[PDB]
Amino acid sequence: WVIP
Amino acid sequence: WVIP
Amino acid sequence: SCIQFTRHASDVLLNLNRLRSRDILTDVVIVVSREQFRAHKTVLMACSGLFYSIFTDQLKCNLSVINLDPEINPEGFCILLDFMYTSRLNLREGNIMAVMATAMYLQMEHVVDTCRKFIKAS
Amino acid sequence: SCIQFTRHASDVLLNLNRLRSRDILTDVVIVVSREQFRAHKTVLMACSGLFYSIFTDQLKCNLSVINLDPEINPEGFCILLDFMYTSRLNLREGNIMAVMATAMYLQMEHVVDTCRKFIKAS
Ligand SMILES: O=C1Cc2cc(Nc3cc(Cl)ncc3Cl)ccc2N1
Ligand SMILES: O=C1Cc2cc(Nc3cc(Cl)ncc3Cl)ccc2N1
Ligand SMILES: [Cl-]
Ligand SMILES: [Cl-]
């Protein structure tokens, strides 16, 4: 999971 | 396009 | 010896989401309490262990309406349906419990994992 | 303020390809000369300007069989259908001309672009  |  | 187009999967999902927003080729309504959500059975199956099981069933595969368990919160479902079609999860303090419970019911293991991580941190 | 799961789109496409290999929820047969290819209309639309146009048509959207132009080569189509469901293109010296012609007909602009680049290099 990432910060888009 | 890439070499997978 | 194939070549690969890096953005292909993302572009496919983006177009499937555009078809969903315009209600094109949607073939099922998911009922969550008083709320109705139109979707593509194949996308639901590709994202959820629960929908995978439902739509591979020789009788349920032909249903145009699926009613979820009355404990399922419509907002939690909506957030998860958006994630299915975009890869983006609107996880907030006020919705995390309903999102985790809905993801556990829908069998969306990666969403369950991030919810457990975010809850543990707080 | 969403979070994003990097592998989600790829995982969705992988599961859609698994449904295709097992002939699950396929809703159309594409006929190319004597050859038949089963697929999901939504995936075809998401990948091809031609299928997008066909399945948004109020009459054609309901057809279970679509016959392609007799000039279309079944192998070129097969390579492109595999690319639609995997992001991988089996581009070879012996098939590049048939793949480019089929991609131009199907309106798959990124495949057309790489074919033009590979031809120019040789
Ligand atoms: O967390 C999850 C997400 C998920 C998706 C699917 N859907 C498929 C799985 C296979 Cl192997 N082939 C085809 C499909 Cl559509 C099943 C279980 C789960 N669990
Ligand atoms: O090279 C290409 C690939 C492609 C895909 C689609 N399919 C869509 C486009 C839009 Cl805007 N919304 C929804 C869909 Cl399914 C149309 C044209 C082209 N050209
Ligand atoms: Cl997931
Ligand atoms: Cl393309």
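The numbers used for chain C are those of Swiss-Prot, and the residues that appear cover 7-128, in sequence.
Each residue, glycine too, has its Cβ placed from N, Cα and C.
Here Swiss-Prot flags C:32-99 as domain 'BTB'. One mutagenesis experiment named in Swiss-Prot is C:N21 to K, and its note says Abolishes interaction with NCOR2 and HDAC2, no effect on interaction with CTBP1 and transcriptional autoinhibition; when associated with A-116 and 376-Q--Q-379. Annotation of the published mutagenesis C:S59 to A in Swiss-Prot: Abolished ubiquitination by the SCF(FBXL17) complex; the original residue is retained in the structure shown. According to Swiss-Prot, the mutagenesis experiment C:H116 to A carries the following note: Abolishes interaction with NCOR2 and HDAC2, no effect on interaction with CTBP1 and transcriptional autoinhibition; when associated with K-21 and 376-Q--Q-379.
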Subset of mutagenesis positions C:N21, C:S59, C:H116 within reach of chain D (CB-CB under 8 A): C:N21, C:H116
Position of peak Cβ density within 10 Å, selected from the mutagenesis positions C:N21, C:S59: C:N21
Cβ neighbour count (within 10 Å, all chains shown) around C:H116 (mutagenesis position): 16
Integer Cα-Cα distance in angstrom, C:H116 (mutagenesis position) to C:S59 (mutagenesis position): 18
Close-lying mutagenesis positions around ligand 3 among C:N21, C:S59, C:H116, where CB distance stays under 6 Å: C:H116
C:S59 (mutagenesis position) and C:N21 (mutagenesis position), distance between Cα atoms, whole Å: 25
Secondary structure content, the domain 'BTB' (C:32-99) (per DSSP, counts of residues): 30 helix, 15 strand, 23 coil
Close-lying mutagenesis positions around ligand 2 among C:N21, C:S59, C:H116, where CB distance stays under 6 Å: C:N21
